[PDB]
Amino acid sequence: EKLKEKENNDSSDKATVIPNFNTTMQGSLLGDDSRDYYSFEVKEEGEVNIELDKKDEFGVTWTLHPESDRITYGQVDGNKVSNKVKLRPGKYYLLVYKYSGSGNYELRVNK
Amino acid sequence: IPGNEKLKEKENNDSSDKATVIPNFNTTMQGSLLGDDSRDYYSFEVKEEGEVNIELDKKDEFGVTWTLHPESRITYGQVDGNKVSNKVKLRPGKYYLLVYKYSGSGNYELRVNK
Ligand SMILES: [Ca+2]
Ligand SMILES: [Ca+2]
Ligand SMILES: [Ca+2]
Ligand SMILES: [Ca+2]
């Protein structure tokens with residue numbers, strides 16, 4: 001089961017809401033669509049696993065920052081761009097963006 | 001720094017094929033990411049293998065960083081106040097340097113040197 005992104009989401013004030021943990025978002029970065037912003041909320045301090053799965057071969061990663069220099073980057077490894085981050089309760093912004101090519105991805109925040 | 005030259009970025013540079021060339025390792029690139037302009041691509045050529053320093057200087061307060069990858073293992077800028085920096089050993093070849101923002105708007109300088 002997945003939830004589709006909602007364009008235009010190219011900046012944080014237009015971020016697509018990830019309504020809960022354990023919700024796979026589906027998106028794409030085709031052509032000049034190079035940025036897809038999402039937001040999520042943390043209600044209790046804890047480890048957050050953020051996982052992007054590439055559905056095509058292309059250069060895509062992500063950058064996490066709180067709504068607030070605390071930023072955190074996705075670690076690329078083959079078809080997965082991942083990280084495990086200790087977050088305090090708060091709203092967070094997750095910029096999915098590409099540096100080469102074009103393609104599709106899924107994004108999940110696991111808690 | 002003796003010899004340093006300033007050079008303006010050239011829009012449109014929102015994609016690697018339109019990257020603004022950094023022609024040597026003693027140039028200061030001047031750019032801005034205002035409004036809808038959220039990405040500036042640069043490229044440079046490593047002619048000899050060695051350590052390269054990449055430093056983005058924030059002229060204004062805003063959320064900006066960068067991502068390096070080779071034309072042919074990704075490198076990210078490390079944010080520390082007004083400086084976003086890293087050092088990486090590079091082999092000869094063409095490198096793509098994406099300067100991009102995640103919040104706000106403003107100007108920056110970019111210094112790729114050895
Ligand atoms: Ca999209
Ligand atoms: Ca988008
Ligand atoms: Ca610009
Ligand atoms: Ca630009």
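Residue numbering: from 1, along the chain as shown.
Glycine is treated like the rest: Cβ placed from N, Cα and C.
DSSP gives B:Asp40 (Ca(2+) 5 binding site) a strand state. The Cβ of B:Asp40 (Ca(2+) 5 binding site) has 26 neighbouring Cβ atoms from other residues within 10 Å, across all protein chains displayed. Sequence annotations record features per position, and here Swiss-Prot assigns Ca(2+) 5 binding site to B:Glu9, B:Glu11, B:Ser32, B:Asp37, B:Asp40.
Per Swiss-Prot, Ca(2+) 6 binding site is recorded for B:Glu11, B:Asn13, B:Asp14, B:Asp37, B:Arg39, B:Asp40. Secondary structure from DSSP puts B:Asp14 (Ca(2+) 6 binding site) in coil.
Quoted from Swiss-Prot, the note on the mutagenesis of B:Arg39 to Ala (Swiss-Prot position 1039) is: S3b fragment has 2.3-fold increased affinity for collagen. Less than 8 angstroms from the CB of B:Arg39 (mutagenesis position) sit B:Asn13, B:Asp14, B:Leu33, B:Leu98, B:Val99, B:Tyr100, B:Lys101, each of them six or more residues away in the same chain.
Under the three-state DSSP scheme, B:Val84 (mutagenesis position) falls in the strand class. Sequence-distant contacts of B:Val84 (mutagenesis position), defined as residues of its own chain at least six apart whose C-beta falls under 8 angstroms from its C-beta, comprise B:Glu55, B:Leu56, B:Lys58, B:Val64, B:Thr65, B:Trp66, B:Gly77, B:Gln78. While the structure shown retains the original residue, Swiss-Prot records the mutagenesis experiment B:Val84 to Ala (Swiss-Prot position 1088) with this note: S3b fragment has 2.2-fold increased affinity for collagen.
Using a 10 Å radius centred on the Cβ of B:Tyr100 (mutagenesis position) and all shown protein chains, the other Cβ atoms total 22. Swiss-Prot documents B:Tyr100 to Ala or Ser (Swiss-Prot position 1104) as a published mutagenesis change and attaches the note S3b fragment has no collagen binding.
Its Cβ placed at the centre, B:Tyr102 (mutagenesis position) has 21 other Cβ atoms within 10 Å. Annotation of the published mutagenesis B:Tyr102 to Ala (Swiss-Prot position 1106) in Swiss-Prot: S3b fragment has 40-fold decreased affinity for collagen; the original residue is retained in the structure shown.
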Among B:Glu9, B:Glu11, B:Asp14, B:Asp37, the one of these binding-site residues whose Cβ has the fewest neighbouring Cβ atoms within 10 Å: B:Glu11
Non-site residues, in chain order, whose CB comes within 8 A of the mean position of the CB atoms of B:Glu11, B:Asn13, B:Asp14, B:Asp37, B:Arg39, B:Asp40 at Ca(2+) 6: B:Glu9, B:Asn12, B:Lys18, B:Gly31, B:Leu33, B:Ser38, B:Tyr41
Residues among the recorded positions B:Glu9, B:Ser32, B:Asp37, B:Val84, B:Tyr102 that border ligand 4 - Cβ under 6 angstroms, in sequence order: B:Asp37
